[PDB]
Amino acid sequence: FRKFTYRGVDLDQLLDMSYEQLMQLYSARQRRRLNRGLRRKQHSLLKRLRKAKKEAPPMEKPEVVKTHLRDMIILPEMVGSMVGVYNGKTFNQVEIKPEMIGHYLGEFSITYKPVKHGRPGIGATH
Amino acid sequence: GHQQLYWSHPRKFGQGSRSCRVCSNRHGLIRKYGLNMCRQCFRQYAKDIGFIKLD
Amino acid sequence: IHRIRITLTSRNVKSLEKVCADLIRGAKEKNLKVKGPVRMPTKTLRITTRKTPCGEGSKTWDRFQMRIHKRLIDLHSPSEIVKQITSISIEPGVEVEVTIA
Amino acid sequence: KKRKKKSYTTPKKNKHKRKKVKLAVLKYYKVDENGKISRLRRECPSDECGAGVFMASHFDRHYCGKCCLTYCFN
Amino acid sequence: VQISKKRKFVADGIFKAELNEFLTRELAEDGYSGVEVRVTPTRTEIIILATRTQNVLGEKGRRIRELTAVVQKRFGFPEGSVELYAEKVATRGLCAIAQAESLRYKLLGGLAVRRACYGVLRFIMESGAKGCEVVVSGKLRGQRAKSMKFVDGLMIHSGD
Amino acid sequence: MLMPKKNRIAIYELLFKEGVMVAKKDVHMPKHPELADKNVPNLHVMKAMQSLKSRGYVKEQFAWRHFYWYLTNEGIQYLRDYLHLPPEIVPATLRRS
RNA sequence: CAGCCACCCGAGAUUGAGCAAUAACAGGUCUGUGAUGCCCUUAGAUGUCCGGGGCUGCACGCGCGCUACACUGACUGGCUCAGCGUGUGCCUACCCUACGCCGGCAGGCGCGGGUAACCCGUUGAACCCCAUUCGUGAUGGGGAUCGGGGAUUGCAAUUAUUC
RNA sequence: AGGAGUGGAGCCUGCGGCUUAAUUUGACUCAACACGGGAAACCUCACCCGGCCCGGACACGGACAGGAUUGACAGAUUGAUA
């Protein structure tokens, strides 16, 4: 019932649309990596995600991807699949939905934690 | 392939390898006139640098 | 042009003045028109350092100050004559920068 | 320093140790009644391979490790 | 290629401190007592006052050839253009680090602390010195830290 | 050390060109300040020095995060033996003395 | 008497600080150190090559301090006065930084200025110098509490951390 | 006698107990609490960790001379181009 969009465009349109007005759709992020340029050790993650995406099991989610690197991503080709992203000691499983575009993959890794639960007790009086 | 992969990431902003020039110590580095020491070595070795106390 | 400039800098004023007097006398030993020593403002370098290696006690600091005194001697002479005057066992800690233009 | 408790998976950083034959001939073939060699080992254009160093080609890609070449027949 | 006066003077101070530390930890057994640096046109001379000059020079000067071989490879001295000199200390009662190293290598050899301290005291006041304080702290014996003082003659304790 | 012996003998020759140099206290430094761009890892330089320390013919005078090499007559003899070369290559500093 | 208090001349009739005793502590620092004492550490090496979370948590008690509660004033802008300094460089790009074009916001290329009182600099500065709505308030004292966007040093700003 | 007045008001490295393993330290009388010259993607890391590597080298005994590294469009996926 309720209506959701990405300001008149979708992943298909943005795939057809060039980066010219994409920068106008870009909030502030992942623009200067083009001017800076991409470095080495950065050619296998795209290949791995595309290879996983090519074969998708029937009535089953795309195969889990174990990634130890926070890779900067420039295109919405990730949207429409699943990612196993980093938690700190395990790999947590993420469904990708239209909120991924307009955001970075590293923004789904939320990990922070208290010590233990307690109240000011016998030791602490003043 | 570590021989061609060694020292891949240039750590230029950090002072882990640019710490105090005396020993394996950090936590209080000062770059005034390019000392590259902590307070300890500077104060104990300030007599040879040429910095004297008459203020 | 033959105006040789000595930018001479040292930490001690007395050693600096002895060097300047010896140099200007060696110039005065020869027939060389010279200017008086020009005293550029001494650089006072401040380093205020906490004294206790680990933060404890009253907030106490040392203030190490570095006084750098610099004279210039520009004389109308070929630099070879000034170098002939130079071999006089220059005072240690007094460094000489040679300017020829 | 204190124990990090390697107790669940393999607590082993040791390298591999393998047993094999003293006379391992994989750069040549014997019992062939031939003084020459029919070249089934791939020609290596690197200036580090003579007649004692060659490569073996599998069904998946062409393996290397000396000069990073490719003789791909998949 | 010129550098500011403050930075060059701090570099000279760094260099001198480096030599001081290296020669103090290297030749303390051989009675190293001080390093001084002089400059001549395109030449650096280093004169090292030492209590034991025969032990700071070595046979045929070979150690010096070794010594310059070390320093020339640390601070940027081109090969063959640096020479090392040494003069006997005029008196061991005008420098404190000489008697300091003497105390080090008298206790390191195995010796009661008091004997070495009193030997130094009588050596100093047979040198015409006007006052000597040797404070020794730590564990002389047992497991407790007691600070002892060997104080001889008057000594100024404040002022310029 | 997963390092060829020929390069170790090359290090021995380069040292034998002198009597003692210094080493930078670091294992992540790709090259050597004296042997710049000669495929000499610093970590393997200290590997060599620690090996001859295990032998007991060399020592050090480490200062300001810098190893200070040493060499005794038996150590020089051992290096001139393993080099398989005549002892004629005396340090060039005596030729410039 | 040592000295204390007033007064005329005088620049000045107490300018401010670093040095500071004998002797000592069971005050903090082994998380400052290539200065170090039996235990876990004997290569199963609490960072060590690579490096992707961690002192980056919410209910409250007078812990150094922060902008204010206003009309001696924030506020259009008029006029114009600073002093210590810090400044292009060893695995140190990145330091200050005089104009054309553009770009409110940071910044692109150049002719150059700087190892230095030569270059910014005459730190034209900055507080104030009160001609503007302001009147006792939730608007202009009080940005303390929202979502978007240009982007420079930063592969990696996820708690728009910082322009 | 009196003076910014911090105390009284929402925003700080850290304090003392305070949600899913790591919010953790050393300093309880000023003379600890804007202190360790402390606003942390990374080395701001003293801290469950996911472990990429021996920077265990060497007297004396080895299946003693065929243990391994530089394998990068790969199916080889727990660093994939180790």
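Residues 3-162, in that order, are what chain E shows, numbered as in Swiss-Prot.
According to its header, this structure was worked out by electron microscopy, 2.7 Å.
Keep in mind that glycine also has a Cβ here, set from the backbone N, Cα and C atoms.
Annotated features, as they stand in Swiss-Prot:
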MUTAGEN   E:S6 to A  No effect on phosphorylation by CDK1. Greatly reduced phosphorylation by PRKCD. Abolishes phosphorylation by PRKCD; when associated with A-221
MUTAGEN   E:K18 to R  No effect on sumoylation. Abolishes sumoylation; when associated with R-214 and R-230
DOMAIN    E:21-92  domain 'KH type-2'
MUTAGEN   E:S35 to A  No effect on phosphorylation by PRKCD
MUTAGEN   E:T42 to A  Abolishes phosphorylation by MAPK and translocation to the nucleus following exposure of cells to hydrogen peroxide. No effect on phosphorylation by CDK1 or PRKCD
MUTAGEN   E:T42 to D  Phosphomimetic mutant which is detected exclusively in the nucleus
MUTAGEN   E:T70 to A  No effect on phosphorylation by PRKCD. Abolishes phosphorylation by PKB
MUTAGEN   E:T70 to D, E or R  Abolishes phosphorylation by PKB
MUTAGEN   E:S139 to A  No effect on phosphorylation by PRKCD
MUTAGEN   E:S149 to A  No effect on phosphorylation by PRKCD
**Report entry** Filtered E:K18, E:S35, E:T42, E:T70, E:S139, E:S149 - mutagenesis positions with C-beta under 8 A from chain B
**Finding:** E:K18
Report task. Could you tell me which three-state DSSP class E:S139 (mutagenesis position) falls into? Result -> coil
Report summary line: Cβ under 8 Å from chain F, restricted to the mutagenesis positions E:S6, E:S35, E:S139, picks out none
Report task. Check the Cα-Cα distances from E:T70 (mutagenesis position) to the mutagenesis positions E:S6, E:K18, E:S35, E:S139 and tell me which is shortest. Result -> E:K18
Query raised in the report: Given the mutagenesis positions E:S6, E:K18, E:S35, E:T42, which lie within 10 A of E:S139 (mutagenesis position) by CA-CA distance?
Result: none
Query raised in the report: Does DSSP give E:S149 (mutagenesis position) helix, strand or coil?
Result: coil
Query - Neighbour-count leader, CB within 10 A, mutagenesis positions: E:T42, E:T70, E:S139 - result: E:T70
Query raised in the report: What is the one among the mutagenesis positions E:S6, E:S35, E:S149 whose Cβ has the most other Cβ atoms less than or equal to 10 Å away?
Result: E:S35
Query raised in the report: What counts of helix, strand and coil residues does DSSP assign across the domain 'KH type-2' (E:21-92)?
Result: 25 helix, 24 strand, 23 coil
Report summary line: By Cα geometry, the one of the mutagenesis positions (E:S6, E:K18, E:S35, E:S149) nearest E:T42 (mutagenesis position) is E:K18
Report summary line: For E:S149 (mutagenesis position) and E:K18 (mutagenesis position), the CA-to-CA distance in whole Å is 32
Query raised in the report: Rounded to the nearest angstrom, how far is the Cα of E:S35 (mutagenesis position) from the Cα of E:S6 (mutagenesis position)?
Result: 32
